[PDB]
Amino acid sequence: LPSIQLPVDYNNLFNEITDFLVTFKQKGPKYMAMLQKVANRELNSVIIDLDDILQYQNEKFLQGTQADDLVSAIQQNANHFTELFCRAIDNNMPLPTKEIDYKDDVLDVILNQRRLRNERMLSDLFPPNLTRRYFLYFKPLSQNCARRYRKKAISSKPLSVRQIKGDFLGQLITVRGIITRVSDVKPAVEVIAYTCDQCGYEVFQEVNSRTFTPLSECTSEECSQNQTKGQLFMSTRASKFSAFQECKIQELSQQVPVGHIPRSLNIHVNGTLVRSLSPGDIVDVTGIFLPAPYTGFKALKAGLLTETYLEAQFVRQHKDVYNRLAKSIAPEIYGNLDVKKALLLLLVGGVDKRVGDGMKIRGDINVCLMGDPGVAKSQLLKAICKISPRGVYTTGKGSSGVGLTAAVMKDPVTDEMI
Amino acid sequence: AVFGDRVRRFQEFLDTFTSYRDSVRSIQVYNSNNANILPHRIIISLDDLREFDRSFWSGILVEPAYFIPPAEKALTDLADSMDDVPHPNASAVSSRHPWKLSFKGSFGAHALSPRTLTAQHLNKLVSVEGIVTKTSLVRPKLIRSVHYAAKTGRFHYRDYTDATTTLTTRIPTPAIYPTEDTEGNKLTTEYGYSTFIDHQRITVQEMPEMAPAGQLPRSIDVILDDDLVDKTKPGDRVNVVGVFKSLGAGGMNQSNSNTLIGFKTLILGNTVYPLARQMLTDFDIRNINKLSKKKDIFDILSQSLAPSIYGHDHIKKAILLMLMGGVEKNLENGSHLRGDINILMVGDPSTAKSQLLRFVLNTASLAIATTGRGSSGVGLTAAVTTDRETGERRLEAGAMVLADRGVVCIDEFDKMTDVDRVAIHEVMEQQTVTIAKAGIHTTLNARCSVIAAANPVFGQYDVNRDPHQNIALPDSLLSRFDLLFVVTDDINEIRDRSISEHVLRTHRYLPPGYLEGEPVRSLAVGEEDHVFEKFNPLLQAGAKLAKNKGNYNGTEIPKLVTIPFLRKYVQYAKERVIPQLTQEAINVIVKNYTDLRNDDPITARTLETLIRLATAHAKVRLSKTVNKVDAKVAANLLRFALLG
DNA sequence: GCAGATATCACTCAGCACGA
DNA sequence: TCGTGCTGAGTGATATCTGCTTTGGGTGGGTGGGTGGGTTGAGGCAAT
Ligand SMILES: Nc1ncnc2c1ncn2[C@@H]1O[C@H](COP(=O)(O)OP(=O)(O)OP(=O)(O)O)[C@@H](O)[C@H]1O
Ligand SMILES: Nc1ncnc2c1ncn2[C@@H]1O[C@H](COP(=O)(O)OP(=O)(O)OP(=O)(O)O)[C@@H](O)[C@H]1O
Ligand SMILES: [Mg+2]
Ligand SMILES: [Mg+2]
Ligand SMILES: [Zn+2]
């Protein structure tokens, strides 16, 4: 393992981050208040705005006490600064002010008993991630902030699945596309908790990969001094879980080069951002582009090719009354005033649908427009049919193969009538 | 020892020729200033290397595995020494970005084809020319991982290797990230400071013509990495230079039992040489303005297109008008007034319908000649498809969708099946296609123009019947076509002689180059007769009759324009002129429409045609306002298109 | 490099007979 | 009456070892990949 001398210092960057969370002021410090809210169990998501980091950096430089460029460091390698920010928050966390319940806290009784036992044994602990109950997310650097302070924004600059190459791996980038598949929320384990039937001691194991190997024999100092072969058994009541969703994002029709087919990019959503993406939606998702190293024998036979994915961090969504509201059904069309009145009545769908002891009366005003070619029917039809929030323009034949009402077809692959 | 000697030799060679040093300096300066990114690559000519040193040239040509890496190292050392970057970045310091090499010039017997590649050419540099058929997805490949040890505060790194990444073989390195340091300290992978390169595998197929009679084509796989990742698409013709290699155990390992199959052979690509719009210069705009001012340009442009064809001048005029289209209006209510003309040709056999289609295809920026009779290949309209076994749903775009803001030249419109008729009706009426099948909901624009040809139902056009009777499509389909043209094959002795002689000329015309009439058989990739056309009796022919006004005796040589400049004219007009209707033209528009409707079924939609063609013609005159002349000429053209 | 099925060797313990 | 040194015996931990595929099929997928392979034919039912 030959070593290189990279021009990055992590102690100085950690000190800068610690100072940032205790000095920034967009009321007391913004992030101190945000953390105070979390300690009261009122907030479960802290979002770090890189615009704030840029503002703090420029304020420090203006005073003459220039420091390292934290913003560029975060984007160039983002998977490492999540840990740094979490550690800083843990170190500078404030004590709660509002009385908490503390009644049904499994990982408070467990920890209290673990402290009591450890103190009694020593007189004669747990991984940091286990106690964390907040999620840290990064907000990209907005273009306005970058242009204000004479800098270029790489994270916010939208890209396409075509432009996401291997050079961008490990950075905070934005992707523009249409969601084409979403999965059900499932619990992805982060810290497994075991219990020894002999010691009464709990063993915590961190899992940070697609696969893990469960523990069998207790590793507690009690099972070591006595050399008892106690067996560890998994307990899902004390473990830590995070909501997990897997989605797919595809390129828009405006980004595919001629003669090429659209590509798809997998997206992983963890924490509270889950359920913010739905099928058939245009979004601007910012996340960390990371690989997924293989494990086991698959690693040897797979080769050097790496399967990658996106870790979502931020999501942005691309969003006489009678006579007057009648002559406005299709201002462009000229005549047919009474017809337009009738179409307005259709739009209102005027009814107070009545259901008594079972009888149902339809509440739909059907209308037909016969005549001869040339009179403005189709133009009227598409205008009236666009006006409504929901509409479907189709020919008398029907929507493609299936005709108007419905039809049962043999499944091409499963050969089941659907 | 030998490696150092070859590195020194290539350093001396690079020193001798300053062009490559200048190229490297230029690339480095451009990269530094732009801090869209120039790749680290240099193209050397094998002829220069042969002139400088024959031994190195022969070694590269016959033993690339032992002679190429030294050249790459020499170039990398030269670039690093020449580099003057004051402050690098963590990304740059740890990046594994050496300088690659590519070759041009003349090859000897190494210029082969996929069929001629045999086992005797392995471990040699070759140049393969063929057609791309497959193109795998672009994937990242790991070549270096950098880790951080918090306890010791030091950055470690490790390099990986694969058979498809290096010409010289080494022990495979499995893709397992180091987890603990040698001293035992735990490591954390730094993903942002690692190095990943792209990887793509393509298959090149022998050119069909070179294929021996009664033999299926042969194909060879090619591997491309880094910058040469997305440069080819299926169907393109390429000339790939690379090193032919053999990979894998090929059954030699005891695990396999076939004992007959051979090894797997591919090519490690070094470079790819490929085998729309013309950027207008300063004086080209002056030329186009000069032609525009001339108050006869409409005839010149109309008859420049398809100069060979005799007669049918009004069709040529209408085709140019269609090509330049009309302004498209988008009202605040979301209403979309169509602004693209459509033309349908119906006539007896042998009236150059296919010739007109070919000429519009050649002169049109976009076009797809998807015949209406079982359009195998690309369908007329979009239709989702699924795999036989995997059932991989996917929306396959048809011809109409693949012509957005362009043109689609359908052929044999009379052979369409009911499915195509129903699809086309909706496509033209709405200008957009919304797919709601197989759990797929999407909308795809289809704004374009349609030109089609349709033969009669009885094989010959009957004058006594209406055009809607000689064609057997419902009024819904025919109404969408703005202008309908009926053309008949008339027999005139002089016309017969002219057509006969013109067709005969080509047969006696020959492939000049070999004993006349006998068994018949790019230099670079990077990259006023010009405007007007000299008269040619062989090609133009009838174009002279056009200016003569149907007089064969007339010897008025016309002022025809070459197609390449006509394309520029249409491009400039379509991308810069947005005419606005004017009152002077509008009085005549209203009067003409009223006269048509009330006096010798004409429909209100014909009014749209008048305005559309008025704007289209105003675009020809290079004016931002539609004038009376444009309206009058459009009205006359419509009158001809309606009444003979 | 990793998990599982398998067999090898070395170390320590309860019984035994004799001598104190 | 009894105390202790020598012995055979049997587990415990650890050494080498094989194996790390495997498999025909679409509720295992196609960012696992085709040098790991998959090559029907009759009968029933909707559309018309
Ligand atoms: N009162 C009117 N005001 C404005 N435009 C009109 C009016 N009456 C007719 N038109 C024009 O008549 C043309 C007729 O084409 P359109 O698309 O309406 O076909 P249609 O005959 O109504 O359709 P279909 O018979 O297929 O249902 C349209 O361009 C429309 O603009
Ligand atoms: N006006 C013309 N001037 C010169 N040649 C002409 C003219 N009209 C027709 N031809 C000749 O007609 C020949 C037949 O052309 P083409 O095969 O395209 O006919 P078509 O009518 O489109 O065919 P189809 O009846 O099969 O649809 C062409 O070789 C062309 O030389
Ligand atoms: Mg209609
Ligand atoms: Mg023809
Ligand atoms: Zn235990």
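Residues displayed in chain B correspond, in order, to Swiss-Prot positions 19-53, 90-329, 338-583, 589-594, 618-690, 696-739.
Determined by electron microscopy, 3.5 Å, according to the entry header.
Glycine too: its Cβ is placed from the backbone N, Cα and C atoms.
Its own atom aside, the Cβ of B:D410 (ATP binding site) has 17 Cβ atoms within 10 angstroms in the protein chains shown. Secondary structure at B:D410 (ATP binding site), as computed by DSSP, is coil. Annotation source Swiss-Prot lists ATP binding site at B:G409, B:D410, B:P411, B:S412, B:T413, B:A414, B:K415, B:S416.
Per Swiss-Prot, the feature domain 'MCM' maps to B:359-566.
B:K415 (mutagenesis position) falls within a helix when secondary structure is assigned with DSSP. Under its mutagenesis annotations, Swiss-Prot gives B:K415 to A the following note: No effect on MCM2-7 complex helicase activity. Loss of MCM2-7 complex helicase activity; when associated with MCM5 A-422. Reduces MCM2-7 complex helicase activity; when associated with MCM2 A-549.
In sequence order, B:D551 are the residues near B:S412 (ATP binding site), counting only same-chain partners six or more apart with C-beta under 8 A. All protein chains included, B:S416 (ATP binding site) registers 13 other Cβ atoms within 10 Å of its own Cβ. Annotated pair B:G409 (ATP binding site) and B:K415 (mutagenesis position), C-alpha to C-alpha distance, rounded: 8 Å. Same-chain residues with CB within 8 A of the center of the B:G409, B:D410, B:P411, B:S412, B:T413, B:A414, B:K415, B:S416 CB atoms, the ATP site residues themselves not counted, are B:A515, B:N517, B:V549, B:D551. Among the binding-site residues B:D410, B:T413, B:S416, the ones whose Cβ sits under 6 Å from an atom of ligand 2 are, in sequence order, B:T413, B:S416. The binding-site residues considered are B:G409, B:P411; of these, B:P411 has the fewest other C-beta atoms within 10 angstroms of its C-beta.
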